[PDB]
Every structure is written in structure tokens, then in C-alpha cells.
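**Student:** Can you keep this structure in mind? I'll have questions shortly.
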Amino acid sequence: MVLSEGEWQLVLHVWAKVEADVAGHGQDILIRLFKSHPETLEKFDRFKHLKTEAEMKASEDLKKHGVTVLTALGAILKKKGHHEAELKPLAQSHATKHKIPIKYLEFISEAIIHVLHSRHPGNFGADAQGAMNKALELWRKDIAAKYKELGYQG
Ligand code: HEM
């Protein structure tokens, strides 16, 4: 799979809006992930004690991590598919240290799409959402291939 330049433009256009408030978007996305698929929170020993959305919103540490997550993803998206170097450390830690199955990367992709759809309707219409999904599917495809090379393919 390969995105067209037009599709990358739709992806980077909405991401530029996300970048106006990376911490806010990171919070919304991680919270949406934990609420929609609670089992994913169990993978974070650092955050699994958080019981409610209120506690999650109040956690400065979770906000910091959300910034770290979206900044790493933004760097990958900005490579427009040429993300082999960026994917290596991410795939290694998530496959070997954190043990995050592809299914959970699908769940966070769903959360990212939900939050962008909610916050940026004008810049996240059907075509833009389709382009973002394509970019995230490409990332997941390549991450899954790297997982397999690393001995996890989970
Ligand atoms: C858009 C997808 C994601 C990105 C870009 C991402 C990025 C990162 C980054 C940059 C770090 C810090 C450095 C590292 O350990 O590699 C990290 C740590 C971690 N990630 Fe992810 N991650 C993603 C999805 C997930 C998901 C879905 C889970 C769990 C279901 C997960 C669980 C973890 C855990 C447990 C850590 C360590 C947290 C800590 O204790 O500090 N990640 N992630």
C-alpha cells in the first residue's frame, strides 16, 4: 500500500491542527483508548491504578506521556511512509518490553480517529478520515512486519 501525495496532504493538514495543542489531544486520545478498551490500560504499570476519567484527566504524568506518544506518531506521519528508521525503536520496545499486540495498535488508531473526528470536523471530513485511516493502516502494516522480524508478531 502507498498513499498518494493528495492523501498525505489531508493527513498532514489535520495533524497541523492537532499540533496546536499536542498535550490536549494526547489526553483525549489516551483517555478514549482506556475507556473504550479498558484492557489496554492494564498494559501500563505506570497508569493502571487510575480508576476514572476524572483521575486520568488530572494526571500530569499521563498528559506528559500523551505528548510523547503523539510527538512520536507525528514524526512518523511527517515521513509520509519513509518511516523505517522511526519504526525500529518503537517496534522493538512495544514488541519486546511493553508487549503491545497489533490489536491494541488498532484500538489506539480507532481512538485517534474518534478524537480528530470530534475536534476537527471541518478538516476531518470523509476523505480526510479515509486518508488518515490509510496512513495508520500503513503504519500498522509496517509495525506488524517489524514485530514478526523481532520475533513477536503479536
Ligand atoms: C500511536 C501508537 C503509539 C505510539 C506512537 C507509542 C509511542 C510510545 C513512546 C514514544 C513511548 C516511550 C518510548 C518507548 O518505550 O518506546 C511509549 C511507551 C509505552 N507505550 Fe506506547 N505508543 C503507542 C501505542 C501504545 C499502545 C496502544 C500501548 C498499550 C495498549 C502502548 C504502551 C506503552 C507502554 C506500556 C509504554 C511505557 C510507558 C511507561 O511506563 O513509561 N503504547 N509508547
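Residue 1 is the first one shown; counting continues down the chain.
Recorded method is X-ray crystallography, 1.8 Å.
Backbone N, Cα and C atoms are what each Cβ position is placed from, and that goes for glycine too.
Pulled from Swiss-Prot, these are the listed features:
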BINDING   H65  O2 binding site
BINDING   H65  nitrite binding site
BINDING   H94  heme b binding site
VARIANT   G122 to A  In metmyoglobin
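For each feature listed, report its degree of burial, its nearest neighbours and the pertinent distances within the displayed model.
**Tutor:** Sequence-distant contacts of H65 (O2 binding site), defined as residues of its own chain at least six apart whose C-beta falls under 8 angstroms from its C-beta, comprise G26, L30, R46, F47.
DSSP classifies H65 (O2 binding site) as helix under the three-state reduction.
Taking Cβ-Cβ distances under 8 Å and a sequence gap of 6 or more within the same chain, the neighbours of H94 (heme b binding site) are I100, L105, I143, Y147.
In the three-state DSSP classification, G122 (variant position) falls within a helix. The Cβ of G122 (variant position) has 8 other Cβ atoms within 10 Å, all protein chains considered.
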